[PDB]
Structures are given as structure tokens and as C-alpha cells.
Amino acid sequence: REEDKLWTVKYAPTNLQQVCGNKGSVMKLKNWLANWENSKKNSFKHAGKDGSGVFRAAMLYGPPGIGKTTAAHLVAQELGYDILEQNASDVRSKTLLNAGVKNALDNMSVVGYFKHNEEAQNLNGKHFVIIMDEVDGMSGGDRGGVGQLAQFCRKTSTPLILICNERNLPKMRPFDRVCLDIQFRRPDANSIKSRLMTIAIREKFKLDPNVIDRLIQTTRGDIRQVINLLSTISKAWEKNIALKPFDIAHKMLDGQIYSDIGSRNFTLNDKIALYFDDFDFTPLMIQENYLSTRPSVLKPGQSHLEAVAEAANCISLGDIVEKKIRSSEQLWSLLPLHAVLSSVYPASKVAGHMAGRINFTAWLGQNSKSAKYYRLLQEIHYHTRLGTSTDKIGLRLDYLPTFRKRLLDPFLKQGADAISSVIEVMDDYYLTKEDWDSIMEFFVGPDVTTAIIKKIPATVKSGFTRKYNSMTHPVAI
Amino acid sequence: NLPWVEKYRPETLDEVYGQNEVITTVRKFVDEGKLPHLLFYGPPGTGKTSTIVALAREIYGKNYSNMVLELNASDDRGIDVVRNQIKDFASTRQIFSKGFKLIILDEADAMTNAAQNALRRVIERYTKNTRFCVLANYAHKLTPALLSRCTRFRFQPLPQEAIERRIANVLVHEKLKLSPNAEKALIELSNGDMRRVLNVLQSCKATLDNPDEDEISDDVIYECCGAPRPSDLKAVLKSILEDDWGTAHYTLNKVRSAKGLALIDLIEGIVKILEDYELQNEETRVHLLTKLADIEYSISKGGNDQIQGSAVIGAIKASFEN
Amino acid sequence: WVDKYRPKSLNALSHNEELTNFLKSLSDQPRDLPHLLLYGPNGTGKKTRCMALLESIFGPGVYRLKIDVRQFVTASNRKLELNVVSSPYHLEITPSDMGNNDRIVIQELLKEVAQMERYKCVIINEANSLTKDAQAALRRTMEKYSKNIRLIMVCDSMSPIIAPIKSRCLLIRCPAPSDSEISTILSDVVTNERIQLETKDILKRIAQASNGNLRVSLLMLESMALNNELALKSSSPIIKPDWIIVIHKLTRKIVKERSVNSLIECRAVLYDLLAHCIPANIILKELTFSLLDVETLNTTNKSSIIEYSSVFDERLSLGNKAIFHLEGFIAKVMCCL
Amino acid sequence: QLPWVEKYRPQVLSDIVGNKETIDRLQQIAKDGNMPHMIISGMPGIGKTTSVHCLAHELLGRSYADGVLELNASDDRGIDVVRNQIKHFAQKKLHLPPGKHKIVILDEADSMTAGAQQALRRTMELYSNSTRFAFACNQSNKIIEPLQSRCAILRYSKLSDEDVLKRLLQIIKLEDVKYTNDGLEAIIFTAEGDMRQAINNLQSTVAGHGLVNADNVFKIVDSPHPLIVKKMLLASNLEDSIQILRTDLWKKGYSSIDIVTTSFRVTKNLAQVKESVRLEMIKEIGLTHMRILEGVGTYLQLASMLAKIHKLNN
Amino acid sequence: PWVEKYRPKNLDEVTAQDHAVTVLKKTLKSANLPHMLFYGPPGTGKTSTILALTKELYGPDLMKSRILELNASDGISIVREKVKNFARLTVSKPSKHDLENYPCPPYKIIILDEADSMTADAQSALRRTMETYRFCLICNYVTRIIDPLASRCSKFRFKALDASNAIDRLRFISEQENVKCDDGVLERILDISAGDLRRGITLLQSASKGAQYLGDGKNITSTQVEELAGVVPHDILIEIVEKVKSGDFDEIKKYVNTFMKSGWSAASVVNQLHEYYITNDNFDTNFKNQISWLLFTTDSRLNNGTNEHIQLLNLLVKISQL
Ligand SMILES: Nc1ncnc2c1ncn2[C@@H]1O[C@H](COP(=O)(O)OP(=O)(O)OP(O)(O)=S)[C@@H](O)[C@H]1O
Ligand SMILES: Nc1ncnc2c1ncn2[C@@H]1O[C@H](COP(=O)(O)OP(=O)(O)OP(O)(O)=S)[C@@H](O)[C@H]1O
Ligand SMILES: Nc1ncnc2c1ncn2[C@@H]1O[C@H](COP(=O)(O)OP(=O)(O)OP(O)(O)=S)[C@@H](O)[C@H]1O
Ligand SMILES: Nc1ncnc2c1ncn2[C@@H]1O[C@H](COP(=O)(O)OP(=O)(O)OP(O)(O)=S)[C@@H](O)[C@H]1O
Ligand SMILES: Nc1ncnc2c1ncn2[C@@H]1O[C@H](COP(=O)(O)OP(=O)(O)O)[C@@H](O)[C@H]1O
Ligand SMILES: [Mg+2]
Ligand SMILES: [Mg+2]
Ligand SMILES: [Mg+2]
Ligand SMILES: [Mg+2]
């Protein structure tokens, strides 16, 4: 019907110009799917202008709810292909994969044939696009699924598109080089904001831009979560169901609450209940914005800095308590204590007036970035272990400063003829281009490389790519 | 040949000791016939299992082997157990009998949160046709819902009268001679645990049964049980309090090495002795208790034992200077 | 560069003549080779000594090595497929990629490798990241298979090692290289690579700045040789890694400014350092040992800084979120100063 | 015999007391019909399962027996189940009013393994036209990220004291039992937000001692009396506190966990002392609690806790 | 290795433990050899006495047929399919040459070592497997094993050897292997390996086989033994205590940096410092109080797997501030 559908399904994209964010990856996937036929004609050996001609299959990965499935379905439908979809809700064991999909690997569609075959629209209507979605979600009930799908990544005859959430997971190791792996990222705030404004204009109801920015900060970029939360719909809504952590942070940091007249009106039990209001976001919010308030509860002879120091000490104690709690859930009884140490005591110590605005916690984004970079470093070590004899931690600590002087330092001065030397160097360690970018990504400090990598001309980078796509020395087993 | 734990197990209600407060209400429940879901919790070696088995035997007599399901700990603890065995035992009826069936779980506190939720759902489902009686050692490791669904019963440790009556009873049916101080030491060590008493009595029996008539002195009981002697404890405390560092260190090392004692019971006995001293200043007690608790918590994680022993000596000598 | 000139045999080691003598003495009895436990600071050349003892007892074919994958079944339904870098005569296990399956994977892989067939070597890299269950399983395997498995455990500061392990292997320590021997081993490299050294004081300077770290000294020499057109003169601006400079700037900001307005930037710098693959203990150690070298401080401030660092180090080793303890330590430092 | 918790369980959505904005949201949902997939998180015994049950009832009217699939912890929820049965139920044909939908209520969703939760993703995404999932979990952290992204999160706050007091007043009025105000205060103190536990303790008191009075409540709950704990914590001489802990609490066989929890819950309500001293005493009590939970529940730890509390109060 | 060549194979080579062999010789002449529970510190000789008694009472040829040895590997299926089967296998027929020399008892022997960290369900099955059909199980913590097992099994505490009875046997080894040692080396190997004995034998073997490589035939001096076990030598410890006796922060920091860089990388320096500061007779009581307290604090810090450099520097600074 019209009003019975969800907001995520009714407002889902229809073309490729509505998918917000990650335009580069979508364009790369579309170009690869379009030129797949020419690459098949040449036996998958001549990488044409993008190094994406030798890859049989593609792999989509990234955070949850970015548009992976939508983008894949839309780029498959736009070129006139026929979609054969398999997901986690189907038994993708080794025997069942051999039975069902292996037979339909190279065959032609019957629905695609009987659908439209008389008008000269496109010759790829009968061909298959096999979309293996949720490949990371294969449980223990699918034996040999990863290996059989990695084998399917080769010796195939139709565009195979794999979708996962954590590519650098060691379980996904058999997909090392046999598939083109493009990466989806958390879309910029502007695109999500524009999509929200469009949806709100269509639904005929206005919001404050501050509320939109706060929602985008809360959901951490999951567009699906944003739409599903907006569907719940104004001050009462944001103040009681949606943005509750911000209200908790604002109420627990008030100076008038911990005064004697105020404490007798708002006793400790109300503050602990305020913590229990949301026992998953209050400690992080408090740790985020406890040292940005002008106090009014300082003792007669206590400066700001030592009060903040005591608050941080109690914060560390509460973090230890939280680790002890989450180590064993059956210790639920320790939740009240974690209320006082993590949330109530520092706020009490440094309560007062908010200097500026209350910001959402930044620990989640930094933790996700740290996990991603840890997995990237482990993947780099998996390749370079045979020639360094160093630990996965000492590598980043010692080797990479020299690798910068070896890999990119020639490019800034020698120009574009030193490509052979740097390829020779990076081939003594079984290093690839994605590994090169991952290496350059890590350089924090005065040696930041994100500004210089874009400064160099694009012709040099394209020449490097096309020259590297020719020669390869990746075998050591 | 059978262990005294099983041989001297109460077969009826009247053969349990020191639990009158719960026995009267259990008798009221059984003669009224309104037996609800029970939670028997308390320190180990008290009589929970014996009490519930005796109650089941009294209620069902010979058919006890038919309507009583005695389950135990993990035993390949999957959700399949609570989902199939208990569920079919509660849902299916009984043959050639009248009344409600009984399921008794031993040490049901080792269940995870999911298992406890499953069990409380099963209890809520068939609460009209069967009654659950669960045993536990600590009433805090259980979900509050499962605790509320039933009625609790705390089995307080056995006082002197009950354990002495049981010593008399075990002396009736056995040819044994026991010294007046031996029983005093036995009760001081038992802490109110009948199981450990029956464990140590037969061990000392088999130890000194040369003519079947020797007198069980306190030294052999202390050796079989591995508990510190008050004389050695007081001697170590006096040596730490009065003598110098070398002498006190040597005495502590020789006492804890020539007997086979761990620092835990050393600290326990030492603080138990220090509890009743006539201290002048209170900061002494404050520092003593705090530092010895810190030493205990550090010993709990297994450090270098000589360092913690020297720290015990230092704390004792530094707290008793005011 | 650094891997180019690496000794591949006991004769090729130019450091610590005593240890090379002991190793060549051990390599004369292939029939009886006891389990070995090597300990010592990082960047000393103990893995090189392992692969050189292996080269001396076996053929030169030990250095050609390949990575394989083997599968095991855990308690749950998550059958693990783990990688291993092996050789025709030895194999290496680095129990850092997995965290809790240690006591299972170690014992299982060892009992499988013991039964494939004169023995085979298992080098356990980072033998200090093994929980007590892992070490217990390891000593069980050492008791069970003694005729086909010879463990050479590489570790550092072997305090977290259970005593039955220490008893059943020969302990060997590898002291850090003195600046003199570092000077000779750097002169060898600059001679083999025709580097135009102006004086010989730059070698001693690098040795002193490396703090007895051999591989760090070599890496720094190579990194600074690519900046002066392979002509190292007396004006040598010693270059530190890309993270030590940030830590020194943070230390200077802490010393110069003591306020929450600087604590915000300190937390930002800590975020930027942690998100980019740098552990917490390393950051804490570096910040502590850089806060004690400043000349503006007195003895009381340093004696308080070291105590606060010693407490927050345990608090870091006991918690799961590092930024909390790091910010707490920085706040306490600013409170003391 | 019949548990009062089951007999007086709310059946209409308006009878539920406590959270007001979320109950109003659910009322508007049941009045409109367009219900989305929803996770309901919160502390135990606050009305989560009852909420979704009355919601499904008011939504489907005379179709609850045909278009509602409930799976609690006592049922098999593996991979085979979520693949076969849930999918076959989502695809079922059913002629419902233009606003209503089918309902799959999964209780204790945090107990479902990750492998089983992975399979529900496309099942709940593709059939959003005739199937809406409702999860009821205690911890919203054990639910995988995709599920948390799909369905809206609804947190239930812990119950305050006036709401539980009003519910108990309604219960005692409809039950015609004698009571005293201090007995109701003891019930509120012991319940700490658990409405189910409050009703259960009230029924137990009424059935055991007849008159709801603080002494009978503290006798039947089998917990340290808050008055004696307050006297132990607020004593002047440390020797007095140690003697009280020795002869009154430790001798009667109380568990150390119970002693620490009662001390925590009494120090929270000690409105005579200041706020900072209360917070620091709670900090020391929590330190002792964490020490006990690690295997050492020795009397020495409680003695040290009392010593620290006395040193702080002095 | 010497640990297995000179392993005690009969009941009289053992000299350290004496209180445990007399009672077993007393029970020997009766077929009532019961289930038994050995416990104590490692390297005490438990397995030695077990193998000695099995060899004395069963014979050499039957060692592998009816005497079974099981250890702690990874289950319940092992017990329900093999260990119970191993318990119920019809015992092999001892030939006439065995009866000629060895009196055979009418039961089998099954040795389960390391019974400490076993699961309770396996124990509930194992008590049944042993009661319906002997066993000699071993652990080092009697608290972890459940009580139904220890009920029927009689306990034996294998006491840790003292420094007195441990020398002669060691001396015997020095005579049995023609190893040439120094004068004050034996008691050094004893104290460095205090408590356990097999580690002392391995240390002696390693020192002998190392010194023999030099071809000097010289007395094995004590510094070799102190270097093998990883303990810090006395000269470096003297340097440390001299630097910390009177020195500023900078010198202590530089010296501890040099130590952690090139010196002995073990964290056993705190043990040597404790021994030196406690056993000394030059420091007063108020000093030793804080010395012991600081050493205990530093040990508790180091036990948590933290960095040793920072903790050692903090300990040295604190012990210097006094
Ligand atoms: N770029 C986008 N613009 C607008 N809506 C989007 C966008 N990406 C996702 N959505 C919404 O999210 C819904 C489903 O997103 P999907 O792309 O299917 O999620 P996903 O990328 O597959 O991530 P998983 O599979 O759940 S881990 C769509 O129906 C849209 O409503
Ligand atoms: N009250 C009692 N009267 C007489 N014998 C008792 C009593 N309590 C324990 N025993 C003895 O101790 C043995 C063990 O008793 P159980 O009831 O099994 O222990 P429990 O109190 O139920 O707690 P467990 O078994 O340690 S979980 C019994 O077989 C008796 O021999
Ligand atoms: N707000 C409320 N108003 C009235 N009665 C309530 C309320 N909340 C809970 N109850 C009572 O508590 C009983 C149990 O509540 P449930 O919703 O089943 O508990 P729950 O929310 O599912 O939490 P669990 O199942 O323990 S994790 C209900 O049957 C009611 O009698
Ligand atoms: N009293 C003794 N006399 C002579 N040698 C002994 C004595 N006690 C131990 N040993 C030696 O030490 C070795 C240790 O053997 P075990 O009996 O297994 O020691 P242990 O106590 O079992 O150690 P575990 O198995 O780690 S608990 C023996 O093989 C002997 O070589
Ligand atoms: N005798 C030697 N001569 C030259 N270089 C050496 C020698 N010993 C070690 N090295 C250097 O040490 C580096 C290896 O260090 P490594 O053993 O990985 O450190 P760690 O001991 O911390 O694992 C090699 O790059 C090598 O150049
Ligand atoms: Mg998807
Ligand atoms: Mg019992
Ligand atoms: Mg529920
Ligand atoms: Mg042994």
C-alpha cells in the first residue's frame, strides 16, 4: 500500500544519482561492471587503464547501513542484467554451493530470456550477476563456505559481487587478491543532511538543523538508523526518546543540583536513576565533556586542574569497574557501583555551568578507526613477515619511517621515472598498491602524508598503477 | 565400606539437626499440602539435600523413585537439557499416582543468564501441575525473577548443640574414644559444617585404628585437617610483637615451613586473635586492618610469598607503635 | 637495507663473542639439544641467533621458508584456520594474532606436528603473551614429546613465565649491544654501501641516540642517509620516528602550559596517537621517560611523576580503554607540576 | 494459590505504570497501526514483555492467535529454526485490516547466538510488508550492529518510587489488606525498581504475616535490617562498628554479598550526612564489593571497609 | 637427563620424604591398598614413590598392561568410553615368573596425574567409575577437587623438603656422575632452587655440561650456577644498593636505564633486595617497616604484567627517599 510501508523501504533509492555519499566507489563499481565484457573477451589479462581488468569478481565492504546492497542492486539493474541473489538466510554450505549456484554459474537466465529479447536494448540481459550478500555472516553451520566462494571468485563466467562488513577479518583471508575490493565509508554529514531535508520536505514537517546535526552525530553515520529514527516522529521527542544521552549529560553537569538546597530537592537516588536512564552512553558522554564546564562547587582552595585530575582518576576507576562488569555479564549486581564511580562522582566534582555546547562522545569513532587500522597493520604484516622478522607492533614503530623514505620520498624529487625502482623495492616484500596506500595512511605527526599524496600530479599516480598492473611477484609458498 | 557422609545421612525429617526453624514450616507445608516452589540456600555441609530428599521420601514413600527428578550441575549443560528434560517431565503426566511431581536441582547457581531465563519460563509455564525446589550456595548468583517466583529458605550453620548431638550419635554406632578437647577443636574448626566433621572423623579413625580403641588427640586431627594450632599462632604473634626482625622472621618461616601452612590462615588466625586486644589508640586498629586486608587481597593473586610474609611482619610491627 | 646485511650463520655474527661461542658449542651436539629460552631487550638479535643456530645444526636450506594454513576445531562451532610460517626443518608460532584459543591451539598444533613422522623446532615468538593456561599446555607438551620437539622460546624480560617452564629449559640472556660494537657494525654497513662519512663521530652519536637498540640504530642510519644525499657530515640532525616527535612536543606543551585548555589539546593528541596503531604502554613509558629528562624540574616533581606513572601503568594493564588512564595520568602530572 | 504478579498483570496498554512518553508512543502506534521493528531494552522487572504483549493484543484484536509468533528462551532458536520456521511464518497469507501487520515477538534476544541473529537480517528486511519484529532484551549491547541499525531502540527507565507506590496502593485497595506506611516504605526500599519483585514481596508478606509491617517485610526478605546497618555505619567508635558487624551480622550467617549490598542501599538513602561523604563511602563500599566478588569474601575485608568508612566519617 | 636415570625406582632411595613411605609399607602386606590422594609442592617425589610402589608390587613386564598413566589433556567422552573401560578391562594373567617374585593384588592401577584443574562433572563420573570397580590421583591444590572423591581416598601430604635432608642425596649425585664442583656451590644450588628438588638436578646437569665445554676441568664456581638460574649476581646488587644508599634522582635513573638496557633483564632484583634489606643487621626497625611495605607494593604492581622498568625505577626512588 501507500501508508503501510516503512520509511526505509518507501524512500529507498531508485537510480544512481540518489545514493548519498561514496560516489567514487559507486562509479568504480559501475565502470568495472560495464567493462567486464571487454575484460572477459581478453581472457582477464590486460588491465585496462584502471587495473580492474584482471579481477573476475568484486567485493563490497564497509560499516553497516551505507548503501552497499542498494548500490549493488542498482548498478546490476541499470546495465540490464539479471540479479541472482543469495544471502545469510540460506544454507551456503560447501555441498549446497556446489549443487545450486555452481550449476547456474555460466548458464543463461530463463526469466531474462522470456522477459525481453526482441528489442536491441543490450546483449547482457541473459547474463547473470551473482550477488553473495552477508558473506561475513556465515555461521558455523556453513562448512567450507569461505573456501568454496573464494574458488568461485575464480574460474567463473558471470559478474560475481560479494558483500561483507569487515573485509580485513582473517576469515576473509582467501579473498586476498582474487577480487576487486572497493571500500565504502561513512558518508559526509552534508549528503545525509540533504537527504534528510528532502525526506522532511516530502513528508511536510520541518526540523531544526541543530537537531539534524545531533542525530547525525548520534547515529555515527548509519543512514538507515537515521531514517528509522526520524520515522518515530518536537522538543519532547528529541528530549525524551531520541537524544536522551544529551539530556542526561546536561542534567548531571548542572551546578544547582549538587548544592545543599539543590541536593535536598534532587537527592543521590535521582542522579543514579538519571544514570540508569541510559546505562550505555552516559559514561562516554561524561568522559567526553566533564572538563569543559565552569565550576561552582570547588572547595575553598581547590583549583580547576586538581578537581579535573581527581575526576579523571575516578573515571579510570570506573573504567576498570566497567571492564570487570563486561568481562562477565552475570555480575549485573555491579551496575550501581559503576554508576557512582564512572558517572556521578566526576560530574559532582566538576559540576557547574556549561561553557559552550554539549558534544557527543568521540570515543566510538576513534575506537572504530583504531580497530580498522589494527586490522590493516595485521594484514600488512601477514604479507611482509617473510622479510622483516619483526613483531606486528614493532613494525609500525620502527620500519615504516624508513618505508616512507623508500616508497614516496623518490616521487617528490625524482618525479615520474623512479617508478621501476619503487616497484622493485616493494616487490622484495610482496607489497601491493592497496598495501602502499595503507602504509602511507599510518604516518601521524609532522610526517603526515595525506596532503602530499594528493599534491602530486594524477598522471604520475596513473602511470604508477598501469606500470604495476603489468609485472607481479606475489608467490612465496 | 560406605563413607560416613552417606552412611550417616538423615533418612527422615527428625534426623536433621539445628534446623528447627525451617523444619517446623516444612512440616506445616507438608501436612497442609500447599508445598510451593522452594529455594534452599546456605553454606555448604548444612543439610539442604538431606532435608529435601527426606521430605520427598516422606511425601511419596515408595513412589519417590517415580515422581522425583533429581538433576545436578552442568552435565553437558546445553539449553537442550532445560528445554527437553524438565519441560517433558513437567508437561507429561504420571501413571498410577496422585499429586504433583517434584524436580530438585542440585547447585543450580552455576547456570548462565540464558539458562536461568529458560528455567524461570518453564516454571511460569507449568506452575499449576508441578513444583520446583532448587538448591543453591549463594542466593546472589541467581536471577531476581527466579528468586521471587519461589520462597526462600536460608540454612544457618549448625550450633554447638546439634553438632555435639551428632558426635554423640556417631559415637553410639562406632567403637571410638575421643578426648574432651578433641571435640572442642573439632567444633572450632568445623565452622558449622557437618560434612567436614564426618570427613575428618573417619580419616582420624583409619589413621589411629591400631587396636580400635586409641584416643584421638588434637594433634592428629590438626594434621589430617591441615589447620593451624592456637599455640603456634600465639607464639608467632608474640615473636612478631616482641622480638627483633631476624628472630621473628626466622620463627615465622620455621612455623609456616615445618608445618605446611599457607599465609591465608596465618593472617586469619592472627586477626582473629588481635580482635579482642585492649588497644589504646584506634589508628593502630585502622592501619592493622587496612594493611592486612591489602595483604590478603594480594595473596589471593599469588605473588612472592616471602615478600608478603615480610610485609605481614612489617605491618604488625608498624601498627603496634602507638 | 637492514635485512640485506643480516648474519645467516654463526660465523657471520660480529657481536657478543661469548654468546656466539656458546652457540657454536651447543651446535656440536645435534643428538641432544635441550629446550632454550632466550630473553633480553628488543632489538638485540635473538631471532637471528635462533635462525643461525638452526642454520648451523641443519643445512643452509633453513632460511627458505613458506607460510601455510592449518585448521582446528574449538569449543564453539567456529573452526579456526590459522597461518604458520614454517621451514623444511622448523616452524614459528606467534600467539598474538589469537587471544583466548592459546591453550587449545598450542597443544593441538604441537601434538599434530609431533606425529607427522631427528626432530623439528618450534620457535615461539613473544613467549610472554602466553596466559598461564597456555604455559601449562606448553609444559605438558614438553613433558609428553621430548624426542621430536625442541622448543626455542623467544621472549623479553621473562618475569611472566611459570617456574616449571624455567626448570625444563636452558635460560639464555642477550645483553644489548654496547656503543662500541654498534659503531663497528655501522661502519661495516657504511663501508659496504659506499657512504661518504665525514667523521667517525656520527656512528658513536647514532649508537648513543639509539639506546642500545641495534635494529633501530640501523633503521635510523638508513633513514638519515636518504636525506643528506648519502653524505653524512658533522651537521647531522638526528631524526626520530614519526611518533616520538609528537610525544616530545606533548611533553614540552605539558611542561610549558598547565591548564585544562591545554588538556583538551593533549587529549586530541592522545586520540591521534592511539588511533594510528600505537599501544598505550609504549606511549606511557615514552611520556614518563621524556618528562624525567627535562632540566626545569626538581627532584620532588620527578619522584611524584614516576609514582603516578607506576600507578597508571598498572591501571592501563588492568583496564580496556586506554585514553581514560592516559588522560588521568596527564591530569595528575599537570596537578603535581 | 495464585501469584498476584500473574493475576494482576496488565492486559490493556493504559494499565502499565512508569515510563510515560514511551507508553504514549506505543498508544499512538496501536492507534495508527504502522508499527516498525523495535528493540525494547531495560532493567529486569519493569514491564518490557507485558508492554509488547498488550501492544500486539491491542493491534491484532481477534487475530492474536493467528498472526503472532512468540519465541522466548524456553524454545529452540538456532539457525535451522530462524531459517525454516520464521521464514515460513513471515510468508504466510493473512487478511488483516489495512493498518495491522503480523508480529514476531522474540524475548531475551540477547541469548540468541550471533550466527542465528545473522540469518534474520534479510528475512526481516524483505518481508517488511507483512511482518514486524519486536525484540525484548535486557542488554542492547549483545545485539549485533545490523539488527540495532534496522529496528528502533526503545529504552525503559527504572521505576521511580511514587509510581510503584501508586501501583501498590491500587493492589492493596483491590485486595483489601491492612498495611502501614513504613511497611510500604520497606517494600519500596527492597524493590529498587522491580515492580514484579515488589508485588511478589507484598504478596508474600500478606500471606505470611497478614499485616504489612516493616518488621515482617525485613523478616521475610531475609536481608540485613537497614536500621542495624545504619547503626553499624554511623557509629562513633570503630570498635562499636566492628562488634556490631561481628555479633549481629556475621554470626547470624548472612552472606558478605548481602551485607555489602545492604550497606550500599542504606548509604544511598542516608539523608543526614552530606553528599561528598556519601559518595566517598559508596566508593569504598564498591571497592570492597569488587574485592569480594573476586573470590575473597573474608570477614577481614568487611572489617577493613568499616575501618575506612569510620576514618572517612571522622 | 639425570632426572630419569637416577629417579627413585624403589621405596628406599627417597630420603627427603619419610613420613609417607612408612605408612604405605605398613599397608603393603594387606590387599586393602585403598584409593589415595597425593598432594604437595611440585618436585617432591610423588610420582617417584608411585612408580616405585607399582614396580615393587606388580612387576616389570606388566608395567604397561595393568598400570595406566593418565594426565590433563584438553574429556568426558574419555572417561565414559576409555577410562571406565580401562577400569573394567579384564586384568591380564600374571605369568608364573611374575608370581615367583611379585605378589599380585586382585585389582588394577590407574594413575591420573594433575587432578587439580579438572571439571566437576568429570569428577562426578570418575568417583562412580572408581567405586563400582585402584586409583592414585595427584594435584597440588586440595581445595579445587570435589569432596565426594576425597571421601573414599585417604589423603597424604607430601611435605616440601628442608635444606637438611636435601644435601646428601645431591652430594651422592656429585659422586655418581664424576662432576667436579667448587666448595660453596651445593648449598647455593639448594637455596636458588629452594623447595623443589628436580630443578636443582637440572641446574646441576646444565652447569656440568656447560662447564665441560670449556675443557678446563676446573671447579664449577658459584657464579655459573647463579647465571644459569637467572638470578642477579651479588656484585651488581652491591652496585645497586650502593647507588641507592646515597644518590640523586638523575644517577639512579641513568643506572636503572643501563640495567634495564644491558644488565640482567630479570625482575628478580626485588627478591634479592628484600633478602638483603631484611636479613641485614644495620638498619633499624622504622626503616625495615617501610622497606617491607614498599617491596610488597612493588611486587603487587609487577604481578599484574606491567612494565618492569617503570616499577623498578619507582621502587628504587622510593627506597632512596627514606
Ligand atoms: N546512500 C543512501 N541514501 C539513502 N538511503 C540510503 C542510503 N544507503 C542506505 N539507505 C537506506 O538504507 C536502506 C537499506 O540499506 P542497505 O544498503 O540495504 O544496508 P546495507 O548497506 O546492506 O548494510 P547491511 O547489509 O545492513 S550490514 C535503504 O532502503 C535506504 O532506505
Ligand atoms: N543437618 C544434618 N544432620 C545430619 N547430617 C547432616 C546434616 N547436614 C549434613 N549432614 C551430613 O552431611 C552429608 C552431606 O549433606 P548434604 O545435604 O548433601 O549437604 P548440603 O547441606 O545439602 O550442601 P551440599 O551437599 O554441600 S551442596 C549428609 O549425607 C550427612 O551425612
Ligand atoms: N509498569 C508496570 N505496571 C504494572 N505492573 C507492572 C509494570 N511493570 C511490571 N509489572 C508487573 O511485573 C510483571 C512482570 O513484568 P515483565 O514485563 O514480565 O518483566 P520483564 O519486563 O519482561 O523483565 P524480564 O522478563 O524479567 S528481563 C508483570 O506481569 C506485571 O504484573
Ligand atoms: N626424595 C627424592 N629423592 C630423590 N630424587 C627426588 C626426590 N624427590 C624428587 N626427586 C627427583 O625429582 C623428580 C621429580 O619427579 P616427580 O615425582 O614427578 O616430582 P613431582 O612432585 O611429581 O613434580 P610435578 O609432577 O611437577 S607436581 C624425580 O624424578 C626425581 O629425579
Ligand atoms: N651479529 C650481528 N651483526 C649484524 N647485525 C645484527 C647482528 N645481530 C643482530 N643484528 C641486527 O638485528 C636485527 C634483527 O633484530 P631482531 O632479532 O628482530 O630483534 P629482537 O631480538 O628484538 O627480535 C637484524 O636486522 C640485524 O641487522
Ligand atoms: Mg545488505
Ligand atoms: Mg547436599
Ligand atoms: Mg521478559
Ligand atoms: Mg609428577
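Heads up, chain A uses Swiss-Prot numbers, so what you see runs 292-524, 540-783.
Cβ coordinates come from backbone N, Cα and C, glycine included.
Annotation comment: Swiss-Prot describes A:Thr299, A:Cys311, A:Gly353, A:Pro354, A:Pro355, A:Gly356, A:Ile357, A:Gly358, A:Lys359, A:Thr360, A:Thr361, A:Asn456 as ATP binding site. Annotation for A:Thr299 (ATP binding site): same-chain Cβ neighbours under 8 Å, separated by at least 6 residues, are A:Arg515, A:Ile518, A:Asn519, A:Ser522. Mapped onto three states, the DSSP output places A:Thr299 (ATP binding site) in helix.
Quoted from Swiss-Prot, the note attached to the mutagenesis of A:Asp427 to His states: In cs mutant CDC44-2; causes cell cycle arrest. Residue environment of A:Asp427 (mutagenesis position) contains 18 other Cβ atoms, counted within 10 Å of its Cβ in all protein chains.
As a published mutagenesis entry, A:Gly436 to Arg appears in Swiss-Prot alongside the note: In cs mutant CDC44-3/4; causes cell cycle arrest. Taking all protein chains in view, 20 other C-beta atoms sit within 10 angstroms of the C-beta of A:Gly436 (mutagenesis position).
Looking at Swiss-Prot, the entry for mutagenesis of A:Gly512 to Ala says: In cs mutant CDC44-9; no effect. Taking a C-beta cut-off of under 8 angstroms and a sequence separation of 6 or more, A:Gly512 (mutagenesis position) has the following same-chain neighbours: A:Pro354, A:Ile357, A:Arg477, A:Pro478, A:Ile483.
Swiss-Prot documents A:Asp513 to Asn as a published mutagenesis change and attaches the note In cs mutants CDC44-1/5/8 and CDC44-9; causes cell cycle arrest. Listed in sequence order, the residues of the same chain lying 6 or more apart from A:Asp513 (mutagenesis position) and placing their CB within less than 8 Å of its CB are A:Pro354, A:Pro355, A:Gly356, A:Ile357.
With A:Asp427 (mutagenesis position) as the anchor, the candidate binding-site residues are A:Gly353, A:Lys359, A:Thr361, and the one with the nearest CA is A:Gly353.
Taking a C-beta cut-off of under 8 angstroms and a sequence separation of 6 or more, A:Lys359 (ATP binding site) has the following same-chain neighbours: A:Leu351, A:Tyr352, A:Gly353, A:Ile454, A:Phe475.
DSSP assigns A:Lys359 (ATP binding site) to a helix in the three-state reduction.
Of all Cα pairs drawn from A:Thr299, A:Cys311, A:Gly353, A:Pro354, A:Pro355, A:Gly356, A:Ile357, A:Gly358, A:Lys359, A:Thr360, A:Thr361, A:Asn456, which the record names as binding ATP, the longest spans 20 Å. Within the same chain, residues at least 6 positions away in sequence whose Cβ sits under 8 Å from that of A:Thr361 (ATP binding site) are A:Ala303, A:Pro304, A:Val310. Over all protein chains present, the Cβ of A:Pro355 (ATP binding site) has 18 other Cβ atoms lying within 10 Å.
When secondary structure is read from DSSP and collapsed to three states, A:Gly512 (mutagenesis position) falls in the coil class. In sequence order, the binding-site residues near chain D (CB to CB under 8 A) are A:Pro355, out of A:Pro355, A:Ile357, A:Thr361.
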